[PDB]
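*Asks:* Below is a structure I'd like to ask you about.
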Amino acid sequence: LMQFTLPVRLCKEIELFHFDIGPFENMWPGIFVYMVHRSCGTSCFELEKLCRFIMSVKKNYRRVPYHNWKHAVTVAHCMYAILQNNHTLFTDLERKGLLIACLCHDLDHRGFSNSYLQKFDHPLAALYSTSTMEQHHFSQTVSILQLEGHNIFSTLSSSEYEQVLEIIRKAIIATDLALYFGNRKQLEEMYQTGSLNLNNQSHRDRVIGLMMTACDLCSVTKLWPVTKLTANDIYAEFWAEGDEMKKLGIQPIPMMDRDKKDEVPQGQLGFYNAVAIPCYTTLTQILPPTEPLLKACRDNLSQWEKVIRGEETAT
Ligand SMILES: CN(C)C(=O)c1nn(C)cc1NC(=O)c1nc(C2CC2)ccc1Nc1cncnc1
Ligand SMILES: [Mg+2]
Ligand SMILES: [Zn+2]
């Protein structure tokens, strides 16, 4: 067989949750295939269809500061690390579907929130009244799957194809952060009452939802220099959206106002406490080997505190 390999440093460090995929775009499809071959298997996908699918997905991501091709592969790699360290817990269809869900989860993102689309009266807001962008991301995934020579699931039965698409659909919808709050609360009680049951499909759905949120935010789980630089990229988008809110004569929320740039360290503090820490805490309870995500999330929370006390800088 033709096995995918990586340089020595990458081969070792890709197994770490805090791996950064690096600045060479041309290496990211190779890295994604390697992760697919090792987490799923070399026979999960025809290599020629996968490559065509990968390059078609890449083409349908946009040149935006944060919600771009690099973010898709990064999110997929966080899922890879969760799968390799919990390998006994997941089905064949789930390994197949989830890495693909992660690659496709922000397809055709123009760098604007569901809220901006509602206030702008974007046509997508008419079509999908909730999880607007996320329903578009799924719609874009299905389009690509339906291109000639792009059916990477061609060997699945009709009912399997439908299950894996349903895994992908729910995984992509779960990245709507507005749904994460409710989902984490439900999973918290379920765990603390001992009712959570991984043979319960509606419970699997919620756990995978939580893995998708964890994967989606995994930029807060990287070494500090990666986390700090990546924060410029998301705020570059938040600020462009705030400008656009102002153009509609609407005051943006604080994190999207580029005039409130000096309040980023406190807004980050707010975000780690209200969102990130709860997220990885609950994920660590349910999947103990996902610990290093929460550790690295706490370490970066500590770094934002150092920035607020002026012991560290945010260039
Ligand atoms: C709901 N709330 C309160 C928020 O979304 C929120 N409020 N503030 C003040 C910041 C927020 N979010 C982010 O910073 C953020 N969001 C996403 C998701 C929503 C798009 C992802 C990463 C984020 N950060 C980040 C990224 N890469 C490196 N380091 C940090
Ligand atoms: Mg998204
Ligand atoms: Zn995302």
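For chain A, we keep the numbers from Swiss-Prot: what you see runs 725-1039, in order.
Every residue, even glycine, has its Cβ placed from backbone N, Cα and C.
Below are the features listed in Swiss-Prot for this protein:
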type	residues	note
ACT_SITE	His791	active site, proton donor
BINDING	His791, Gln992	3',5'-cyclic GMP binding site
BINDING	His795, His829, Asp830, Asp940	divalent metal cation 1 binding site
BINDING	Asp830	divalent metal cation 2 binding site
MUTAGEN	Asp830 to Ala	Loss of activity and of zinc binding
MUTAGEN	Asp830 to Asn	Reduces activity 1000-fold
*Asks:* Taking the Cα atoms as reference points, how far is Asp940 (divalent metal cation 1 binding site) from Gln992 (3',5'-cyclic GMP binding site) in Å?
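*Replies:* So the Cα of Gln992 (3',5'-cyclic GMP binding site) lies 16 Å away from that of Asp940 (divalent metal cation 1 binding site).
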*Asks:* If you run the three-state DSSP split on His829 (divalent metal cation 1 binding site), which class comes out?
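*Replies:* The residue in question, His829 (divalent metal cation 1 binding site), is coil (DSSP, three-state).
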*Asks:* Once the chains shown are all counted, how many other Cβ atoms turn up within 10 Å of the Cβ of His795 (divalent metal cation 1 binding site)?
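*Replies:* So the number of other Cβ atoms within 10 Å of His795 (divalent metal cation 1 binding site) is 23.
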*Asks:* Suppose the divalent metal cation 1 site is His795, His829, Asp830, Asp940. Which further residues of the same chain have a Cβ inside 8 angstroms of that site's Cβ centroid?
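*Replies:* Apart from the listed residues, the neighbours are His791, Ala796, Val799, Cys826, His833, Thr899, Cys939.
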*Asks:* So what sits near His829 (divalent metal cation 1 binding site) in its own chain, CB-to-CB under 8 Å and at least six residues off in sequence?
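*Replies:* In sequence order, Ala796, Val799, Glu858, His861, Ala895, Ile896, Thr899, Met936, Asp940 meet the Cβ cut-off.
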*Asks:* Which one is it: of the recorded positions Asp830, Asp940, which Cβ has the fewest other Cβ atoms within 10 Å in this structure?
*Replies:* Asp940
*Asks:* Give the distance between the Cα atoms of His795 (divalent metal cation 1 binding site) and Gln992 (3',5'-cyclic GMP binding site), rounded to the nearest whole Å.
*Replies:* 19
*Asks:* Could you tell me the C-alpha distance between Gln992 (3',5'-cyclic GMP binding site) and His791 (active site, proton donor) in angstrom, no decimals?
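*Replies:* Cα of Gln992 (3',5'-cyclic GMP binding site) to Cα of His791 (active site, proton donor) measures 18 Å after rounding.
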*Asks:* Give me the non-local Cβ neighbours of the residue listed as 'active site, proton donor': same chain, 6+ apart in sequence, Cβ-Cβ under 8 Å, ordered along the sequence.
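*Replies:* For the residue listed as 'active site, proton donor', the qualifying residues are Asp830, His833, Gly835, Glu961.
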*Asks:* Filter the recorded positions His795, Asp830, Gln992 down to those with CB closer than 6 A to an atom of ligand 2; keep them in sequence order.
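*Replies:* Those recorded positions that pass the cut-off, since their Cβ is under 6 Å from ligand 2, are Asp830.
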